[PDB]
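These notes concern the structure reproduced below.
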Amino acid sequence: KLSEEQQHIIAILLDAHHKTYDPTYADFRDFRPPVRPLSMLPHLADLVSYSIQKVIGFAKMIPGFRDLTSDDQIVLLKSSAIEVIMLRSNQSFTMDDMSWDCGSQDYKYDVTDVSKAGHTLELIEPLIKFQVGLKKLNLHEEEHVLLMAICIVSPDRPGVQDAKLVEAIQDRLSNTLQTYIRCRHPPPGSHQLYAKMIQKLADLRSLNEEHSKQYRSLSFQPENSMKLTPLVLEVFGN
Amino acid sequence: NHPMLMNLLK
Ligand SMILES: [C]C1=C(O[C][C][C]C([O])=O)[C]=[C]C(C2345B678B9%10%11B6%12%13B96%14B%109%15B%1172B932B437B%126(B%13835)C%14%1527C2=[C][C]=C(C([O])(C(F)(F)F)C(F)(F)F)[C]=[C]2)=[C]1
């Protein structure tokens, strides 16, 4: 039985996502232009920096997130940012040509664009496999926003101080998701869906680790760091 | 330390 509180949580997270995800991609006009030599790094750095801002806006609305300390909020957002950005991007991902389609040919990104921002197949191949496996789950929007929120509020992130409180907040979201699947996701799509969604969170930890490796090699070169944004430098490191 | 993160969180 989906309790009234659990329905409330889902409503909050759906609204938070709708307030922090613009499916018209209007703000892409503001980014440095894509050029198709790490020719896509300025554009995709701007895209990521933009997405970081939106992920923070979503995080602030997760029930219980505001009850954490400032330090724990920062630690969770720093460690989860690239994972939530990858999850968030799955909305625009299409399996029809394995690309992130953001409304325009100019704003349609394939594996070549990603390598033109400085990343390598060590990241890109598992990243495509993730996007495909996530897309095949055909998540309800309710489950998509719950998974983003569970990803953010993870008690085993490095540098978490109040792990017991983070865990208490995550457990409320996890039980909401488990009960939503049981009561609202019909079979056969519901089959071991919770375990499959948690497996995706495990995949994101591995993607996070490889992204940070490649980011460090990328940003170690000052010529590359010059093309990043100040927010990206603060979040992913200097 | 994290002034832009902290400002976007307020
Ligand atoms: C959320 C979102 C999105 O969403 C819909 C449209 C936006 C919206 O409306 O939200 C669409 C597309 C992306 C993606 B997909 B995956 B591919 B890879 B990850 B995800 B972002 B960017 B490329 B595209 C990617 C990326 C680029 C740059 C780096 C860097 O490592 C660097 F630039 F290469 F250095 C960085 F430093 F991190 F930027 C890391 C990751 C993210």
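Chain B uses Swiss-Prot numbers throughout; the residues present, in order, are 641-650.
Determination method: X-ray crystallography, 1.8 Å.
Quick reminder: no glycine exception, Cβ is built from N, Cα and C everywhere.
Of all the Cβ atoms in the protein chains shown, 19 others lie within 10 Å of the Cβ of B:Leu645 (mutagenesis position). DSSP classifies B:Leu645 (mutagenesis position) as helix under the three-state reduction. Quoted from Swiss-Prot, the note on mutagenesis experiment B:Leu645 to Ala is: Impairs interaction with ESR2; when associated with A-604; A-607 and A-648.
Mutagenesis annotation in Swiss-Prot: B:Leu648 to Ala, described as Impairs interaction with ESR2; when associated with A-604; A-607 and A-645; the structure shown retains the original residue. With a 10 A radius on its CB, B:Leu648 (mutagenesis position) counts 17 other CB atoms from all the protein chains.
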